[PDB]
Amino acid sequence: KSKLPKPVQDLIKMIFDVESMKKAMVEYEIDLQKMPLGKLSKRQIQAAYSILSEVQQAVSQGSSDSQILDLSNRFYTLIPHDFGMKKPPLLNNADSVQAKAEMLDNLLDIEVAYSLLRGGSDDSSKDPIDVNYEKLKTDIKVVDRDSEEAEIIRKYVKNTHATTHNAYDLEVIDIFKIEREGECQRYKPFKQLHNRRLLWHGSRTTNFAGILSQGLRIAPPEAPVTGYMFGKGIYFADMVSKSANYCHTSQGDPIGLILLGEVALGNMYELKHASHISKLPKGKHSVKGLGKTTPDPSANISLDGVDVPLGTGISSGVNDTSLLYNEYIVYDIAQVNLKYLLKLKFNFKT
Ligand SMILES: CCc1cc2ccc(CN3CCN(c4ncc(C)n4C)CC3)cc2[nH]c1=O
């Protein structure tokens, strides 16, 4: 039997749940009979991203819907979708490209999680929770509820739930302190950079075995850059609810996971509208998407020499922006040092 704390054991059970991986694929309208979990490969995902990039070019160059039908069918050939003896919807627009790139980004994390379960050793004398914990190459510790670090984290959650995300409220169940093997060493060129901030990143529970083993990653070269608002980077928010929306929890599955990462932002390239960039302008280290609302800067605090923007939301004074809240993007995986993982209960009012 495992000696791991019960909250860590429950976390491991959650992120390696095979039935949850299947459900995520069903949600993504994938045909499980034609493409089951075991059949998912990096090669097929990579080939589907390329078709998506082909669709991105045909949509921008104003190709006919007749010409687009063949690229759309090509996509469904690589990634079977659930329809039956039916005709699938046309991938003939930017919204379609964006939704399919988002789906493939999720399939990459699910493939990692499933490859970790199949690629190891089999020993019935060891607790399978202990076996799976070791596959993550991450030290996971429970943060004491009464500590100052837990108080700062709970205040950050409490103060940054946006009014426009009023459909649910959040309850912090567990706070974990996480240390991914070799991540601190990788972060070393950025450890003293200015503007280091503790920011949120939400994701589906089915992505966390991939996030903990491989860290936060950028979409591959084959992925269509126009499929992402600020291009292929790693996205963060300073508002908990903006990130919690990415958990995709529901009344039937209300437990979600969200990260707190130290992000070395440096000189930020400030943007108000979409810019599908391939690289940053010289001297810039990140992108800050300017929101209409920002946490109150007078309420900024320090937790281990890093800024924590835990103030309640106030007007940023920024006009004519496509964003309600800020977002931060980095384009080098080394600019992120994952610090905490929170298990949250969503209480829906709807
Ligand atoms: C503004 C805050 C924010 C933005 C946000 C945007 C998108 C995703 C979805 N993630 C799917 C898996 N994905 C991936 N997994 C593997 C690869 C190679 N990639 C690219 C990374 C992206 C989650 C997000 N959470 C947030 O809190």
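We number chain A the way Swiss-Prot does; in order, the residues shown are 662-1011.
Yeah, the Cβs are placed from backbone N, Cα and C, and that goes for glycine too.
Per Swiss-Prot, these features apply:
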- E988: active site, for poly [ADP-ribose] polymerase activity (ACT_SITE)
- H862, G863, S864, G871, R878, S904: NAD(+) binding site (BINDING)
- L713 to A: Increased auto-poly-ADP-ribosylation (MUTAGEN)
- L765 to A: Increased auto-poly-ADP-ribosylation (MUTAGEN)
- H826 to A: Strongly reduced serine ADP-ribosylation, caused by abolished interaction with HPF1 (MUTAGEN)
- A870 to S or L: Increased DNA-independent poly-ADP-ribosyltransferase activity (MUTAGEN)
- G871 to L: Increased DNA-independent poly-ADP-ribosyltransferase activity (MUTAGEN)
- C908 to R: <0.5% of wild-type activity (MUTAGEN)
- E923 to Q: Does not affect ADP-ribosyltransferase activity (MUTAGEN)
- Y986 to H: 14% of wild-type activity and increased branching 15-fold (MUTAGEN)
- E988 to A, D, Q or K: Poly-ADP-ribosyltransferase activity is inhibited while mono-ADP-ribosyltransferase activity is not affected; only monomers are added. Disrupts interaction with CHD1L and ability to recruit PARP2 to DNA damage sites (MUTAGEN)
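Across the mutagenesis positions listed here (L713, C908), the residue whose Cβ sits among the most other Cβ atoms within 10 Å is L713. In this structure the C-alpha atoms belonging to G863 (NAD(+) binding site) and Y986 (mutagenesis position) are separated by 15 Å. For the mutagenesis positions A870, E923, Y986, a Cα to Cα distance of within 10 angstroms from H862 (NAD(+) binding site) holds for none.
Least packed by the Cβ count within 10 Å, out of the binding-site residues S864, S904, is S864. Note: the CA-CA distance between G871 (mutagenesis position) and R878 (NAD(+) binding site) rounds to 10 Å. Checked against ligand 1, the mutagenesis positions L713, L765, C908, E923, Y986 give no residue with a Cβ less than 6 Å away from one of its atoms. Sequence-distant neighbours of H826 (mutagenesis position) (same chain, 6+ residues apart, CB-CB distance under 8 A): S902, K903, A905, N906. For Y986 (mutagenesis position), other Cβ atoms within 10 Å of its Cβ number 24.
Taking every pair among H862, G863, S864, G871, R878, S904, the residues recorded as binding NAD(+), the greatest CA to CA distance is 18 Å. In terms of C-alpha distance, the listed mutagenesis positions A870, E923, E988 place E988 closest to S904 (NAD(+) binding site). Rounded to the nearest whole angstrom, the C-alpha distance between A870 (mutagenesis position) and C908 (mutagenesis position) is 14. Within 10 Å of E988 (mutagenesis position), as judged by C-alpha distances, no recorded positions are found among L713, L765, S864, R878, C908, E923. Separating the Cα atoms of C908 (mutagenesis position) and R878 (NAD(+) binding site) is a whole-number distance of 17 Å.
Looking at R878 (NAD(+) binding site) and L765 (mutagenesis position), their Cα atoms lie 13 Å from each other. Candidate recorded positions: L765, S864, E923, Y986. Nearest to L713 (mutagenesis position) by Cα distance: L765.
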